[PDB]
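Peer 1: One structure coming up, written as structure tokens, with questions to follow.
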Amino acid sequence: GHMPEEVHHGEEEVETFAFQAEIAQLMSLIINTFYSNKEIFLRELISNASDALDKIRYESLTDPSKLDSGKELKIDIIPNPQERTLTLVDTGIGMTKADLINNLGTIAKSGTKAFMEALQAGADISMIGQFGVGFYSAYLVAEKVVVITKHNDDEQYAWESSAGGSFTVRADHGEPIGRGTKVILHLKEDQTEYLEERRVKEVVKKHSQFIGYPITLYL
Ligand SMILES: CC(C)c1cc(C(=O)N2Cc3ccccc3C2)c(O)cc1C=O
């Protein structure tokens with residue numbers, strides 16, 4: 001053939017953005033600081049999933065066709081010892097691309113700044129959910145976090161950050177999740193206990209025993 005060259009893709013495939021400084025500061029705090037009960041990261045992620053499931057469960061009352069992307073409201077947890085990943089998948093309402101960028105990169109500024117002020121005044125890490133920013137507690141155990149999300153009104157997107165002050169967002173051309181959010185935790189070397197499922201059960205039973213949706217473990 002010839003050697004055509006595509007000088008210009010139609011649209012930027014991957015976009016990289018900086019966190020608001022206060023979000024980056026909290027992430028650095030979380031990822032570098034000792035905490036005696038890091039298992040609370042799972043409670044915070046399950047709590048976000050439960051809220052997203054509540055959200056779609058409500059809108060299904062007005063519009064039952066919002067469930068055409070999936071009728072089951074559930075949470076699945078998948079440890080992968082060979083990849084050192086722990087994955088949380090929910091069939092909640094999901095996030096549009098705009099809300100993915102805004103919620104994780106920008107408007108968490110107020111909660112993260114108030115939480116750091118509370119920490120300086122004597123609060124501790126386990127209170128992070130009272131400031132609406134419990135998601136960042138993932139970096140207690142993870143060196144890298146991927147968020148895959150699909151909202152009925154938008155396309156499936158992938159967010160990722162290793163807490164170096166920036167994150168990337170891209171169209172996800174991967175396994176389609178239908179609707180909801182998938183959080184993939186790339187675990188730190190010394191936190192692989194959360195790949196053992198005797199441990200994961202322990203943590204769910206301790207912290208999330210009264211979530212109103214089924215939690216299934218895959219191993
Ligand atoms: C990345 C993190 C913040 C997260 C987001 C969602 C999500 O898609 N939301 C959460 C929420 C809450 C209230 C209304 C709508 C939505 C939409 C989720 O299901 C799980 C997590 C795992 O921590």
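Start at 1 and count along the chain as shown; that gives each residue its number.
Including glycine, each Cβ sits where the backbone N, Cα and C put it.
In case it helps, Swiss-Prot gives these features for our protein:
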MUTAGEN   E44 to A (Swiss-Prot position 42)  Strong ATP-binding. Strong interaction with HSF1, HIF1A, ERBB2, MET, KEAP1 and RHOBTB2
MUTAGEN   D90 to A (Swiss-Prot position 88)  Impaired ATP-binding. Strong interaction with HIF1A, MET, KEAP1 and RHOBTB2. Loss of interaction with HSF1 and ERBB2
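A description of the local structural setting of each listed feature is requested, covering burial, neighbours and distances.
Peer 2: For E44 (mutagenesis position), the same-chain residues that are 6 or more apart in sequence and have a Cβ closer than 8 Å to its Cβ are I128, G129, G134, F135, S137, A138.
Cβ neighbours of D90 (mutagenesis position) (same chain, under 8 Å, six or more residues apart in sequence): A49, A52, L53, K74, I75, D76, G180, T181, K182, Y213. When secondary structure is read from DSSP and collapsed to three states, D90 (mutagenesis position) falls in the strand class.
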